[PDB]
Amino acid sequence: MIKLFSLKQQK
Amino acid sequence: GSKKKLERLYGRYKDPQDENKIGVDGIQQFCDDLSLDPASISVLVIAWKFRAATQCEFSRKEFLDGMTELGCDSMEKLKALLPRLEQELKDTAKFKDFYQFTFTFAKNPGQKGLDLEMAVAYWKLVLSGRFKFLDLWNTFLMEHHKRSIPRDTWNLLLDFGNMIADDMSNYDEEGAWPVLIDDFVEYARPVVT
Ligand SMILES: [Br-]
């Protein structure tokens with residue numbers, strides 16, 4: 001789930 | 001009456017703002033429950049068994065059908081299957097499906113291509129120690145700022161990796177290879193001679 005870190009820091 | 005434990009286990013991960021999907025925090029918890037790095041190949045395999053549409057979320061049907069298909073109502077049964085599934089990736093035809101699945105899984109919905117940085121990251125993941133030229137391949141693409149990767153180029157790079165010699169001599173300069181792969185060879189050939 002590569003994008004999961006960016007999508008958590010963005011939400 | 002088997003769906004009982006499964007429905008309950010779904011409720012653990014469902015997005016509070018949308019009951020019909022497992023969201024960002026839900027994916028983080030699901031992974032945490034499995035004691036796995038969200039970004040590991042093991043998570044990718046699970047999504048591939050779930051036939052998941054897009055990274056970082058599961059539909060309520062992706063989770064239920066997938067777990068049902070593997071016959072799992074817990075997170076331990078799932079874990080117990082990992083290796084048997086991860087081994088499942090030795091079959092050439094089964095790995096190809098997994099590999100090609102990775103593209104559509106990784107990209108943004110509604111766009112034809114896959115962004116370079118995501119493609120590299122996913123290549124490092126699936127094609128690590130499968131491909132002698134991975135490191136040089138990623139570098140090649142980064143240096144020339146190809147911003148996007150088409151499906152055709154992704155899918156065929158697999159075939160390329162399988163058959164390419166240490167010296168790249170067996171590569172026919174004519175070929176039916178997508179432009180981007182050919183450019184790579186014309187760049188990479190000197191670097192190995
Ligand atoms: Br669905």
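Keep in mind that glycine also has a Cβ here, set from the backbone N, Cα and C atoms.
As recorded in Swiss-Prot, the features of this protein are as follows:
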type: MUTAGEN; residues: A:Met1 to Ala; note: No effect on thioester intermediate formation
type: MUTAGEN; residues: A:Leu4 to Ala; note: Impairs thioester intermediate formation
type: MUTAGEN; residues: A:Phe5 to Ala; note: Strongly impairs thioester intermediate formation
type: MUTAGEN; residues: A:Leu7 to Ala; note: Strongly impairs thioester intermediate formation
type: MUTAGEN; residues: A:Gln10 to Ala; note: No effect on thioester intermediate formation
Inquiry  = For the mutagenesis positions A:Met1, A:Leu4, A:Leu7, A:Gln10, return the ones with C-beta distance to chain B below 8 angstroms, or 'none'.
reply    = A:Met1, A:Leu4, A:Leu7
Request  = For A:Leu7 (mutagenesis position), list the number of other Cβ atoms lying within 10 Å of its Cβ atom.
outcome  = 17
Cα distance (Å, whole number) from A:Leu4 (mutagenesis position) to A:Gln10 (mutagenesis position) = 10
Query = Under DSSP, is A:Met1 (mutagenesis position) helix, strand or coil?
reply = coil
